[PDB]
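What follows is a single structure, written as structure tokens, with notes after it.
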Amino acid sequence: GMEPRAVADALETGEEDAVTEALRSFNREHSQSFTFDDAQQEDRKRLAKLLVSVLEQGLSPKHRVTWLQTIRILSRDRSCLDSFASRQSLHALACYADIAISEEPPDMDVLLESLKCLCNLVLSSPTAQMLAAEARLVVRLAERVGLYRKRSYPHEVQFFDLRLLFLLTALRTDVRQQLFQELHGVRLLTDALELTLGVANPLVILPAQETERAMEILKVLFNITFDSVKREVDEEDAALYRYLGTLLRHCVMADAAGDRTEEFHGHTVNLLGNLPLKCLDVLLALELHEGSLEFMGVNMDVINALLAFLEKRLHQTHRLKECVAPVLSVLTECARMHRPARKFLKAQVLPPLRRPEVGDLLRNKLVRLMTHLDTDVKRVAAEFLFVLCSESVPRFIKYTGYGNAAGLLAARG
């Protein structure tokens with residue numbers, strides 16, 4: 001086909017017409033991933049060195065898309081990734097992605113292809129991660145995310161904008177902190193989540209690509225809130241998180257296209273686990289439609305859905321039981337906040353019957369978690385049933401058996 005040597009040699013040939021066709025021929029074959037060959041390792045490296053020197057000096061406006069395409073393809077290789085991880089190479093991409101604090105009109109295809117290059121370099125090059133922080137790309141990247149309602153940007157550039165935001169905040173502590181503290185990240189991404197859901201008549205089904213965007217938003221929101229929320233929050237912050245929690249309540253009650261409904265709820269529940277737990281009362285504020293689950297004059301659709309997610313997530317896991325802790329701690333706080341919730345979950349999880357650990361029952365799988373290797377999963381499992389048991393040690397011992405309940409009574413002191 002179009003080998004990397006022949007593309008390199010075509011570049012050593014000075015004619016711009018053969019380099020244009022040889023790049024397009026290379027961009028057609030190697031666009032998919034199974035074209036990757038360990039035999040063409042060095043020939044891909046020497047071609048990157050040729051292209052990078054053009055990029056950090058300026059790409060001609062004509063055929064600019066095909067030049068970024070070959071770099072986006074070569075950026076999938078960890079060997080050629082170094083050559084582009086330079087201060088001016090990443091400044092060129094940031095300018096073509098329009099997030100470089102330069103302009104102070106957009107070709108949507110050059111804009112998107114640059115974003116995919118930055119995502120590949122930031123993903124695996126710690127030098128690119130450092131230089132992207134230093135270039136403060138998060139500033140105008142968060143700004144474009146806030147103008148998504150005014151500026152009709154395509155789905156692809158919206159997805160890779162949010163993915164780069166995800167990669168920057170996951171891989172750089174400083175960028176994660178300035179999105180939260182200086183760039184109003186929670187409030188900004190909360191508005192982006194609502195726009196992506198079409199909320200404000202509940203949301204029942206989310207389209208395939210609106211789900212893809214919303215999951216990435218939930219991932220960035222998880223990053224900037226995982227350790228930055230004090231839970232001793234302002235009255236203004238408590239309203240912001242209660243607003244965000246209301247959006248997550250819609251996600252809990254909704255469905256996504258494809259099989260993504262499982263991943264979609266997991267991201268939702270993960271974010272709920274980061275909220276100030278007094279803001280979780282929003283989960284119980286859902287007013288009673290008729291077409292509901294009712295318990296003691298309170299809507300229990302939300303808590304039934306979380307319970308369903310717990311029972312499903314409990315089945316799939318074998319040794320990654322950590323992914324069950326977020327829904328457990330959300331359901332535990334509801335049972336503390338609410339009395340009809342404490343009583344509804346007690347009937348569903350620990351119904352009066354007549355061997356606490358043996359069995360395929362939900363009560364049995366939970367008691368098995370009280371004897372576990374992870375210290376957090378074993379504590380959230382016991383605390384859940386303990387709260388459901390009205391925090392009574394004798395009743396707590398009856399349902400869980402004393403052998404399993406000894407850890408909770410000893411650790412609590």
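Easy rule for this one: first residue shown is 1, then count along the chain.
For all residues, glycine too, the Cβ spot is worked out from N, Cα and C.
Taken verbatim from Swiss-Prot:
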MUTAGEN   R72 to E (Swiss-Prot position 71)  Abolished ability to fold GNAQ
MUTAGEN   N120 to A (Swiss-Prot position 123)  Abolished ability to fold GNAQ
MUTAGEN   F160 to A (Swiss-Prot position 163)  Does not affect ability to fold GNAQ
MUTAGEN   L171 to W (Swiss-Prot position 174)  Does not affect ability to fold GNAQ
MUTAGEN   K219 to A (Swiss-Prot position 225)  Does not affect ability to fold GNAQ
MUTAGEN   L373 to E (Swiss-Prot position 383)  Reduced ability to promote guanine exchange of G-alpha proteins
MUTAGEN   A405 to W (Swiss-Prot position 415)  Strongly reduced ability to promote guanine exchange of G-alpha proteins
MUTAGEN   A406 to W (Swiss-Prot position 416)  Does not greatly affect ability to fold GNAQ
Neighbouring C-beta atoms (10 Å sphere around the C-beta of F160 (mutagenesis position)): 23
Mutagenesis positions compared (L171, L373, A405, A406) - the one with the fewest other Cβ atoms within 10 Å: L373
Euclidean Cα distance (Å) for gap endpoints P105 and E104, 4 residues missing: 13
Unmodelled segment of 4 residues: Cα separation of flanking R354 and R355 in Å: 12
Three-state secondary structure, which DSSP defines for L373 (mutagenesis position): coil
Endpoint distance, Cα to Cα in Å, for the 3-residue gap that opens after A200 and closes at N201: 8
Rounded inter-Cα distance in Å - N120 (mutagenesis position), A406 (mutagenesis position): 49
